[PDB]
Every structure is written in C-alpha cells, then in structure tokens.
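Taking it in order: structure first as structure tokens, then the write-up.
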Amino acid sequence: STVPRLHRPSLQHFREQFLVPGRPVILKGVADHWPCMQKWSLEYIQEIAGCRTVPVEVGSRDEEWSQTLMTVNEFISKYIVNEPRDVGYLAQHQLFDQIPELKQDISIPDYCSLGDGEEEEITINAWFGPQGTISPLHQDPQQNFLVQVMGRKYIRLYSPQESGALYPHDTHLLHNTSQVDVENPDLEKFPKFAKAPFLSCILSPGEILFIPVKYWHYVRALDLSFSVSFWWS
Ligand SMILES: O=C(O)c1cc(C(=O)O)c(NCc2ccccc2C2CC2)cn1
Ligand SMILES: [Mn+2]
C-alpha cells in the first residue's frame, strides 16, 4: 500500500501518530511554498553554484560506485544534459553549508523541533542527479524529512521489523544496507524478501517524505531530480 499524505498536520498530530510510533508519511502544504520550489532550475543552480567543487558518485548501470570531484558546471554538463555515458550523482552533500546563498531558498521543517537534538546538529544534504539514480535499500540512524524539489522519485519503505526479510550485509560497514535489488530481487537467494510488506510512493515536488529513524528506504529518481534531506534526532 501507499504512504499517507497529510496537509500541514499539527506538531502534536505528527508527533503522536508518526514520529513517536515511527510511521512514514508524506507532508503536504509545508515545503510547497519554499523559495527553492520556484527558483531552482538548472540555469539557477549553475549561476549560484556552477563553479563550486562538489563530490559526485559515479557507477555503471551489478556494477560499483566510485567517488570523484568536479565543479557543478562539469557535473551538469557530463551527467545531466549531454546524453550521459554513466550515472553521476551529486549525492549526500551538505551543499548548503558550502553555499549559504542556497540555504535562503529552504527552511528547517518545524516538525524537527519535536526531536531531542539541536537545530545546529541537523544534517542537510543535497541529492542532485539525473533520471535513474538508485539507492540501495538501506536504513539511517536518524529521523529524516526528504524534501522533493525537482522531478519525482519512486521510494520503497520497509519497516525495521522486516530486517530479517531484507538480508542485510554482514560486514559491519554495510550492516545497514540490504543485499537485495528491490526492483529485481533474487528470490532464489533471498526468498523471504518476496513476502515482506512495504510502503511505496512517488515523491513529487513540494512534498516531504518522513522516513522514520532506521526505516529501510529505497530511492529511485524517475526524472531529473533535486532532493534535500534533513537528518535530525
Ligand atoms: O534521504 C535519504 O535518507 C537518502 C536519499 C537518497 C537519494 O538518492 O535521494 C539516498 N540514495 C543513496 C545513493 C544513491 C545512489 C548512489 C549512491 C548513494 C549513496 C549515498 C552513497 C539515500 N538516502
Ligand atoms: Mn538514506
């Protein structure tokens, strides 16, 4: 079944029915009027950040992801517009600490204040990449508000209760990552994955997905996509 969509729910309503229990939800009417929703085009991102060095993750379309450095202009040029030869992702980067002028175009969701951490310790990451970027099925150690700004993203969510049916890697460095290709699972090797229930959604611009702490999430970009994630506790 699908992730429920709620429009500007109260802090208490979000705290009691989702944050505390750990239930995913899509929040509407919250970030749809953030400045990023009208300003951030490729033309705008180049003007404000084109000459800045950003980390980019590259990988083949069972291959393997390496990490390099290049200017935003370079990234867009040879991973977004010019019929890219490989997949490049400006992923998990604190672009807004590097570029404060872009931090004016977003805010911190008020729902974060319901956490036991400090606002200064919230990690804001930019996920800027082309159609086709795919995360592995994985779980993070903090709460997360995934704000979609450009394009859409298909996202699958498995509860932490389903960890057994997701076959996590046994190396400590990857114990938070699933061995299973979500959208083409090897059921002969990972049979328990087939009967694991899940939530799914297509996250579209203006929307915020609340990924509870340690909720397994799988993300695939359907179009040219720019997402901003808020990791908070
Ligand atoms: O908000 C979140 O928790 C979140 C969002 C995304 C996203 O792609 O939007 C995400 N993808 C990870 C991913 C994809 C493609 C190559 C590499 C990587 C890894 C970072 C090394 C993971 N986590
Ligand atoms: Mn994640």
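All residue numbers here begin at 1 and follow the chain in the order shown.
Each Cβ is built from the backbone N, Cα and C atoms, and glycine gets one as well.
Listed in sequence order, the residues of the same chain lying 6 or more apart from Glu57 (mutagenesis position) and placing their CB within less than 8 Å of its CB are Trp65, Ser66, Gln67, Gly88, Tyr89, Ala91. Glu57 (mutagenesis position) falls within a strand segment according to DSSP. Looking at Swiss-Prot, you'll find the mutagenesis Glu57 to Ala (Swiss-Prot position 238) noted as follows: Loss of L-arginyl 3-hydroxylase activity toward RPS6.
Taking all protein chains in view, 14 other C-beta atoms sit within 10 angstroms of the C-beta of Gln92 (mutagenesis position). Secondary structure from DSSP puts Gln92 (mutagenesis position) in a beta strand. Here Swiss-Prot flags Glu57, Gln92, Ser135 as protein binding site.
Summarising the annotation, Swiss-Prot assigns domain 'JmjC' to 88-233.
Taken from Swiss-Prot, the feature 2-oxoglutarate binding site covers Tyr89, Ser135, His138, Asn144, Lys153, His217, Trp231.
Annotation of the published mutagenesis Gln92 to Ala (Swiss-Prot position 275) in Swiss-Prot: Loss of L-arginyl 3-hydroxylase activity toward RPS6. Loss of peptidase activity toward methylated histones; the original residue is retained in the structure shown.
Under mutagenesis, Swiss-Prot gives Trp127 to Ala (Swiss-Prot position 310) with this note: Loss of L-arginyl 3-hydroxylase activity toward RPS6. Counting every protein chain shown, 24 other Cβ atoms lie within 10 Å of the Cβ of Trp127 (mutagenesis position).
According to Swiss-Prot, the mutagenesis experiment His138 to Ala (Swiss-Prot position 321) carries this note: Loss of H3K36me2 demethylase activity. DSSP gives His138 (mutagenesis position) a strand state.
If you take the C-beta of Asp140 (Fe cation binding site) and look for same-chain residues 6 or more apart in sequence within under 8 angstroms, you find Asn176, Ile211, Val213, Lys214, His217, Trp231. Feature annotation from Swiss-Prot assigns Fe cation binding site to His138, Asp140, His217; the stated evidence is a large-scale study or a structure entry.
Note on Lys153 (mutagenesis position): other Cβ atoms within 10 Å of its Cβ, all shown chains, come to 22. According to Swiss-Prot, the mutagenesis experiment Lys153 to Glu (Swiss-Prot position 336) carries the annotation: Loss of peptidase activity toward methylated histones.
The annotation that Swiss-Prot gives for the mutagenesis experiment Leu173 to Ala (Swiss-Prot position 356) reads: Reduces L-arginyl 3-hydroxylase activity toward RPS6 substrate. Cβ neighbour count for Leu173 (mutagenesis position) (all protein chains, 10 Å cutoff from its Cβ): 7. Reduced to three states, the DSSP call for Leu173 (mutagenesis position) is helix.
According to Swiss-Prot, the mutagenesis experiment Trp231 to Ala (Swiss-Prot position 414) carries the annotation: Reduces L-arginyl 3-hydroxylase activity toward RPS6. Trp231 (mutagenesis position) falls within a strand when secondary structure is assigned with DSSP.
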Which whole-number value in Å describes the separation of the CA atoms of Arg61 and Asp62, between which 2 residues are not modelled?
8
Run through the Cβ atoms and count how many others sit within 10 Å of the one on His217 (2-oxoglutarate binding site).
22
So among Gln92, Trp127, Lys153, all listed as mutagenesis positions, which is physically nearest to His138 (mutagenesis position)? Use the C-alpha atoms.
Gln92
Among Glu57, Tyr89, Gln92, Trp127, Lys153, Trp231, which recorded positions lie by ligand 2, judged by Cβ under 6 Å to any atom?
none
Express the distance between the Cα positions of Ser135 (protein binding site) and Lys153 (mutagenesis position) as a whole number of Å.
11
